[PDB]
Amino acid sequence: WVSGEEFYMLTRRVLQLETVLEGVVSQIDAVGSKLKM
Amino acid sequence: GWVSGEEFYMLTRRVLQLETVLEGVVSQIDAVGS
Amino acid sequence: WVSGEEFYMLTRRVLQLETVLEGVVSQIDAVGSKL
């Protein structure tokens, strides 16, 4: 009962979310360090 | 193959919640900078 | 069309984003608690 249109859409979305989250892990590691001052 | 549209619905929800939380953390981080 | 295995693979990718995310939340919440 599940089309390839929606499944593929969702996998693209998930992939974009992955790359965004790479950037964000970068920012949070940036912020955490240098949080000693 | 095994589809289970209800299952896909659950995953969609999960993705929406995850996007929401993500929005939230981008927020809290961006603010945290001094 | 259909999935089976493909759906599993996607769910594992989402599960991994969820976990990374939760790590980030722990972190930013700790820093937030350091005020």
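Here chain C follows Swiss-Prot for its numbers: 701-735, in order, are the residues you see.
Per the header of the entry, the method used was X-ray crystallography, 2.7 Å.
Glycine too: its Cβ is placed from the backbone N, Cα and C atoms.
What Swiss-Prot says about this protein:
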type    : residues        : note
MUTAGEN : C:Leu710 to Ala : Abolishes homooligomer formation; when associated with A-714; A-717; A-728; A-731 and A-735
MUTAGEN : C:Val714 to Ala : Abolishes homooligomer formation; when associated with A-710; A-717; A-728; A-731 and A-735
MUTAGEN : C:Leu717 to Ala : Abolishes homooligomer formation; when associated with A-710; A-714; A-728; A-731 and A-735
MUTAGEN : C:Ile728 to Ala : Abolishes homooligomer formation; when associated with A-710; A-714; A-717; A-731 and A-735
MUTAGEN : C:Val731 to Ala : Abolishes homooligomer formation; when associated with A-710; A-714; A-717; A-728 and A-735
MUTAGEN : C:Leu735 to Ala : Abolishes homooligomer formation; when associated with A-710; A-714; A-717; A-728 and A-731
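The two recorded residues C:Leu735 (mutagenesis position) and C:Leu710 (mutagenesis position) have their Cα atoms spaced 37 Å from each other. When each of the mutagenesis positions C:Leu717, C:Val731, C:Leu735 is scored by how many other Cβ atoms sit within 10 Å of its Cβ, C:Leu735 comes out lowest.
Once Cβ contacts within 10 Å are tallied over all protein chains shown, the mutagenesis positions C:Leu710, C:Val714, C:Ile728 are led by C:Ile728. Annotation note: C:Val731 (mutagenesis position) sits in a helical segment as assigned by DSSP. The shortest Cα-Cα distance from C:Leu710 (mutagenesis position) to any of the mutagenesis positions (C:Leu717, C:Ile728, C:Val731) is found for C:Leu717.
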